[PDB]
Amino acid sequence: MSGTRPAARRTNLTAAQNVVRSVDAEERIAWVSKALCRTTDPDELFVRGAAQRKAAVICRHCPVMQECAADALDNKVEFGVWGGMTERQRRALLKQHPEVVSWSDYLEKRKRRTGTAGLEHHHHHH
């Protein structure tokens, strides 16, 4: 058995307010952080890149899924390399055979050619 809350453990509380001042015009700003790994933003570059050119404020990619799609102009694929070929056929064949150009080509034909194989009994009514 134990109590509903632990000790508050606040300590003698040093409450320090120290700041970096070797270059106090910049260092008083550069010392500020939200204590996360996130850094090297397009504005944050201006003291770090000594060339200090305006274009550094726009170094980031577009907010969209630009890579392997819009850079390629028209490679507008989704979830993987596929162009929306039928899921049951895609998933079965992808387990049997890696996603190389012969697999994707055959399934792009299968997307149109959905029917049964050319068996000896032939295609007809009952």
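Each position is counted from 1, following the chain as shown.
Method of determination (from the header): solution NMR.
Every residue, even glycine, has its Cβ placed from backbone N, Cα and C.
With DSSP states grouped into helix (H, G, I), strand (E, B) and coil, the domain '4Fe-4S Wbl-type' (36-92) comes out at 15 helix, 0 strand, 42 coil. Taken from Swiss-Prot, the feature domain '4Fe-4S Wbl-type' covers 36-92.
Taking Cβ-Cβ distances under 8 Å and a sequence gap of 6 or more within the same chain, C37 (mutagenesis position) has no neighbours at all. While the structure shown retains the original residue, Swiss-Prot records the mutagenesis experiment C37 to A with this note: Apo-form does not bind DNA.
Its own atom aside, the Cβ of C62 (mutagenesis position) has 9 Cβ atoms within 10 angstroms in the protein chains shown. Look at Swiss-Prot and you will find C37, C59, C62, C68 tagged as [4Fe-4S] cluster binding site.
Annotation of the published mutagenesis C59 to A in Swiss-Prot: Apo-form does not bind DNA; the original residue is retained in the structure shown.
Under its mutagenesis annotations, Swiss-Prot gives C62 to A the following note: Apo-form does not bind DNA.
Separating the Cα atoms of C59 (mutagenesis position) and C68 ([4Fe-4S] cluster binding site) is a whole-number distance of 18 Å.
Take the CB of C68 ([4Fe-4S] cluster binding site) and look out to 10 A: across all protein chains shown you find 10 other CB atoms.
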